[PDB]
Amino acid sequence: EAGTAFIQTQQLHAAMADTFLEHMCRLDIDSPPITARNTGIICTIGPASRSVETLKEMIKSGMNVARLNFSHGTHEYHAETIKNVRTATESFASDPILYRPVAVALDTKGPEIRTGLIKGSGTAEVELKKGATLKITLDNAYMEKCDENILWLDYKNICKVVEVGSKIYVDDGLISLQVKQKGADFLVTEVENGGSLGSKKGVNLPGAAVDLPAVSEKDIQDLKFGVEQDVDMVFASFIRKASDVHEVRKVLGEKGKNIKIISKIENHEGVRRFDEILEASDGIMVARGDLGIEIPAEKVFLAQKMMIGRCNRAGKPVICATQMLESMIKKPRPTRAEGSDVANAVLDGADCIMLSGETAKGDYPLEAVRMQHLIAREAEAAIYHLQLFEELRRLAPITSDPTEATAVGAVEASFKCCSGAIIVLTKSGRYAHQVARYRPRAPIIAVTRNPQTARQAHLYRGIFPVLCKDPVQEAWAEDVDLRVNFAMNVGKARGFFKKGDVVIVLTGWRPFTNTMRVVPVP
Amino acid sequence: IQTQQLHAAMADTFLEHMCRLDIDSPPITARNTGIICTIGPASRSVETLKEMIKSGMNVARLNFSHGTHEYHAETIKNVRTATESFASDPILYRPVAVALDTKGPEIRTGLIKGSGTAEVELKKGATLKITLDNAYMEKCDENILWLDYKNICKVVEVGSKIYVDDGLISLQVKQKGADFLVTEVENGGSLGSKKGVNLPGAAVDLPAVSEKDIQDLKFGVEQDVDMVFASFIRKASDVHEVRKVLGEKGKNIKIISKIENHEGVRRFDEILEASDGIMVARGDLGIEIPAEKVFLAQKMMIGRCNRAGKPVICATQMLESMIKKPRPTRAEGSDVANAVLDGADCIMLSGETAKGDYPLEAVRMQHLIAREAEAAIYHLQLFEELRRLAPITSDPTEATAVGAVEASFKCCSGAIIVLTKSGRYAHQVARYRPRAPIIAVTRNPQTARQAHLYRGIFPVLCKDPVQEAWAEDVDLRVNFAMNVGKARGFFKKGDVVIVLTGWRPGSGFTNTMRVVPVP
Ligand SMILES: O=C([O-])C(=O)[O-]
Ligand SMILES: O=C([O-])C(=O)[O-]
Ligand SMILES: [K+]
Ligand SMILES: [K+]
Ligand SMILES: [Mg+2]
Ligand SMILES: [Mg+2]
């Protein structure tokens, strides 16, 4: 009864524009997005978020992956976090229609450089003043006696790799020092950018060839623990070259062979060697915290868009990480730059976006999760699928693989009929991954009986995993019908589609494979 | 390998364009995006302003939400002293524009009662009474909060939401009175003095141009400001009111309409038609509408301004953490880059330069990021689409401008040099968004300052007397641009530059294009 003033939902007017410029001109704050949200949300768990009750609310707010940061905390601490994540996750298991799989990710310490404890209790801070002198020492007598005159750090070969004139950054790159004099086991520096220095802060040596192992002996101990704890994926810090990825993967052994290996790119060499790292990895994290200290801050966006582009081209998951909503550690709503950053990461093509301090330590963890969910959904509607889908195909090789032809045909069909979902029956995840790489607008409901598949599927844009708990039916067609009906019930319950809407169904392995059907929702 | 992201520039798809972006491909020296800096206590001294200019500031913004006319006159005096301290070298001198940002139909709280804590703690669930009784205008505390919107009770009802201080504090109306509201704290926090208030659910009925705004705009005319940033523009008739106040004496002052509420977004096209340009004023906008929708409004407005060839400014919290820290967050570095990639003519700093501890670092970071992002633009697609969407016309000047931009791509020119009295001839080149900088030579000092509103226009103020022969005077001005470009490192001998000049004496056509090896 309103009239022609009706506004197309999910930016459909912008979607039909013949140019990218006119696409932008048509973006409409009054065009509401669809219910489905395709970008995975990864949350770092810490003191602010590790209670079972908070974790339940984080799952409800949209958390898909729990990130454990092994730069901090002992093994018992992480074991208890994992236990709590699973308690919270399985509290929803009585209703398989609404249960959300939640993945567990181990983020390695890796070749970090860290300072010591400020003298006193270690909880105090000292003020470093611009122009003052600061001695860096390796003598362990000072490892708990750091102050404004002497700073201990844990990198035993630092004096070899730096030179007079080199810059040293401390604490998220906020403190900067210039090396004035070198010593046998010390450096004499002058404070350039001063500030308040606390304990055990990260140190970066841009332009220095740091020779710490990609995976140290202690890192291996963490990875072994991760296999014991049945984690789903490893985020490997400071990956510099393909062989670093192999050091992570091979040490997990046969028992850990299905754990996904995500290489974190956070230094100049990792960017330079990106193609060989990507080839060896299951996926990539754009780890912008260290990256933006190791290279100039003004170049990070180039590295981010390069890596997201190349991961999209290869069909491998890419995560955009660090400081996306940083002010929400202390404030209940984000800055305008932060809202923009999350939206542009999704428009760039990131499969997942991440929260670190915002959920690990901050005062508003749920609000931060909720805001990533809201922004992601708005940005997903704004993607110019007409160009993106055309380019993904053209940059995708002709192969004789029938399963790739099925996947692109399914996504093509999904665009042609504006389907409410692509339902995919998958054991390993592969069939759903193949669909996700062509970036449909519609959500991909991936039905699996494999619990690890259901958890790992969150690495891909658009894959909404659902874990089927029913016994296998002896008749294959009846087993397919059961799993398809499950996905139909999930989509109706979640508001992705309604009775009578059109969806695409990919029925997975048949004892041809992965038949496609385009059907109305029953 | 190749500089200036030229490998990415040759990609056949946008996806491959992204894949080819190279942190080891260094940009050109020239920086095309204008930098607007809000001046305040951190940046008001002549000594600091000199460094701001050296660091890349093109426009000084004066925020008339605060301060007296005496105060702002002294700020403007200091800006001009700093700017003219470089005039002894006319080849390196940079014009610096002055922008008056109006208070507009702002809502603000009063002063916190000065006898207690400087801020009061508002706690979730607590009662807070909003009063209009000016007895409390300097006695605000956790029990009673005065604000200056005297008609607020008419436009809210029970249940309305009220946001305070960058929308971080929120209240819900519970009852109403003759001159007061009873509210409950929804989101609490620490409340200081004179904080901005938003009523996103309400039709605020304050005048587009208040009596105070009239005084401020007339003062801007008297002070010879270059442009007005008009706050809270909701509709074309608001722009008309501003232009009427500026009147005949102020007729050449540029009006930039600030879009910061839902109505301004809805009525954007008619606002854009009447305005000289647009500010995406994201602070208020992100409170008036859901924070997750601001990027849609931003890219819509930048796109439509690019389509119209009118300047668009991206503003507010771009480098916000640099108020307190010497380096920005990763989201902030991304935000500045993406504003440039979106197509913003200018980017802006507010608290980062007005009040913060690191104003020079913030200016320098905007310069660095903008230049990197300018190289990463996919000009192949942008130029094709700008051409396809431009209005149809047989105008010789427009055809020469497009020809010059295409020529500049074909030879990777070091600059496009254009001569202009009032700015338009340079504006016409900028709207097709060449990669090369546009060195706009003018003898008009106001044109030189106003040109900063456009992406890529590097104004140079020629101070030589007019030569007797028209052709010699053209050559003098072109040679001035050539020497400026050489001195600034934009090009050197063996490079090629595009030169646009007028047809002949008495013609208004800029219809002559020369492709000049740099001598
Ligand atoms: O390690 C990280 O996540 C980073 O540095 O961004
Ligand atoms: O007024 C402004 O600049 C804003 O609100 O962003
Ligand atoms: K880590
Ligand atoms: K203002
Ligand atoms: Mg890191
Ligand atoms: Mg405002």
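Following Swiss-Prot, chain A shows residues 7-517, 521-531, kept in their order.
Going by what the header records, the deposited coordinates were determined by X-ray crystallography, 1.7 Å.
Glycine is no exception: its Cβ is also placed from the backbone N, Cα and C atoms.
Annotated L-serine binding site per Swiss-Prot: A:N70, A:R106, A:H464, in sequence order, evidence recorded as experimental evidence. The 10 Å shell around the Cβ of A:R106 (L-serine binding site) contains 18 further Cβ atoms across the protein chains shown.
Annotated substrate binding site per Swiss-Prot: A:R73, A:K270, A:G295, A:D296, A:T328, in sequence order, evidence recorded as similarity to another entry. Its Cβ placed at the centre, A:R73 (substrate binding site) has 26 other Cβ atoms within 10 Å. For the recorded site, A:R73 (substrate binding site), the DSSP three-state label reads strand.
Neighbour density for A:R120 (ATP binding site): within 10 A of its CB lie 16 other CB atoms from the protein chains shown. The ATP binding site annotation in Swiss-Prot covers A:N75, A:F76, A:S77, A:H78, A:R120, A:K207 and rests on experimental evidence.
The Mg(2+) binding site annotation in Swiss-Prot covers A:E272, A:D296, and the record cites experimental evidence as its basis. Annotation for A:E272 (Mg(2+) binding site): same-chain Cβ neighbours under 8 Å, separated by at least 6 residues, are A:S243, A:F244, A:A293, A:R294, A:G295, A:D296, A:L297, A:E300.
The C-beta environment of A:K367 (mutagenesis position), restricted to residues of the same chain at least 6 apart in sequence and closer than 8 Å, consists of A:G52, A:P53, A:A54, A:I335. In Swiss-Prot, the entry for mutagenesis A:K367 to M states: Abolishes both pyruvate kinase and protein kinase activities. The structure shown retains the original residue.
For the mutagenesis result A:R399 to E, the note given in Swiss-Prot is Impaired homotetramerization, leading to homodimerization and subsequent activation of the protein kinase activity. Proximity of A:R399 (mutagenesis position) to non-local residues of its own chain (separation of 6 or more, Cβ distance below 8 Å) is seen for A:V414, A:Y444, given in sequence order.
Here the residue is the original one, but Swiss-Prot notes a mutagenesis experiment at this spot, A:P403 to A: Significant reduction in hydroxylation and in PKM-mediated transcriptional activity of HIF1A; when associated with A-408. Classification of A:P403 (mutagenesis position) by DSSP places it in coil, neither helical nor stranded. Its Cβ taken as reference, A:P403 (mutagenesis position) is surrounded by 6 other Cβ atoms within 10 Å in the chains shown.
Quoted from Swiss-Prot, the note on the mutagenesis of A:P408 to A is: Significant reduction in hydroxylation and in PKM-mediated transcriptional activity of HIF1A; when associated with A-403. In this structure, A:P408 (mutagenesis position) is part of a helix by DSSP.
A:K433 to R appears in Swiss-Prot as a published mutagenesis result, with the remark: Abolished acetylation by EP300. Abolished deacetylation by SIRT6. Over all protein chains present, the Cβ of A:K433 (mutagenesis position) has 12 other Cβ atoms lying within 10 Å.
Swiss-Prot documents A:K433 to Q as a published mutagenesis change and attaches the note Mimics acetylation, promoting homodimerization and activation of the protein kinase activity.
Among the mutagenesis experiments that Swiss-Prot reports, A:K433 to E is described with the note: Abolished interaction with phosphorylated CTNNB1. Impaired phosphorylation of histone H3.
Around A:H464 (mutagenesis position), the C-beta neighbours below 8 angstroms that are at least 6 residues distant in the chain are A:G46, A:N70, A:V71, A:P107, A:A109, A:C358, A:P471. Among the mutagenesis results in Swiss-Prot, A:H464 to A has the note: Abolishes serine binding and allosteric activation. The residue drawn here is the original one.
With respect to ligand 5, the recorded positions A:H78, A:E272, A:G295, A:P403 contribute A:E272, A:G295 as residues with a C-beta closer than 6 angstroms to one of its atoms, given in sequence order. The Cα of A:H78 (ATP binding site) lies closest to that of A:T328, out of the recorded positions A:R106, A:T328, A:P403, A:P408, A:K433. Chain B comes close to A:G295, A:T328, taken from the recorded positions A:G295, A:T328, A:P403 by a C-beta to C-beta distance under 8 angstroms.
In this structure, of the binding-site residues A:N70, A:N75, A:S77, A:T328, the smallest number of CB atoms within 10 A of the CB marks A:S77.
A:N75 are the binding-site residues among A:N75, A:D296, A:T328 whose C-beta comes within less than 6 Å of an atom of ligand 3, given in sequence order. 3 residues are missing from the deposited coordinates between A:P517 and A:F521, whose CA atoms sit 9 angstrom from each other.
Among the record's L-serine binders, A:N70, A:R106, A:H464, no two C-alpha atoms are more than 10 Å apart, and one pair sits at exactly that spread. Annotation for the recorded positions A:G295, A:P408: lowest Cβ count within 10 Å of the residue's own Cβ, A:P408. Of all the binding-site residues listed here (A:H78, A:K207, A:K270), the one with the fewest other CB atoms within 10 A of its own CB is A:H78. Shown in sequence order, A:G46, A:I47, A:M69, A:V71, A:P107, A:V108, A:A109, A:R461, A:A463, A:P471 are the same-chain residues outside A:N70, A:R106, A:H464 whose Cβ sits within 8 Å of the Cβ centre of the L-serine site.
Rounded to the nearest whole angstrom, the C-alpha distance between A:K270 (substrate binding site) and A:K207 (ATP binding site) is 20.
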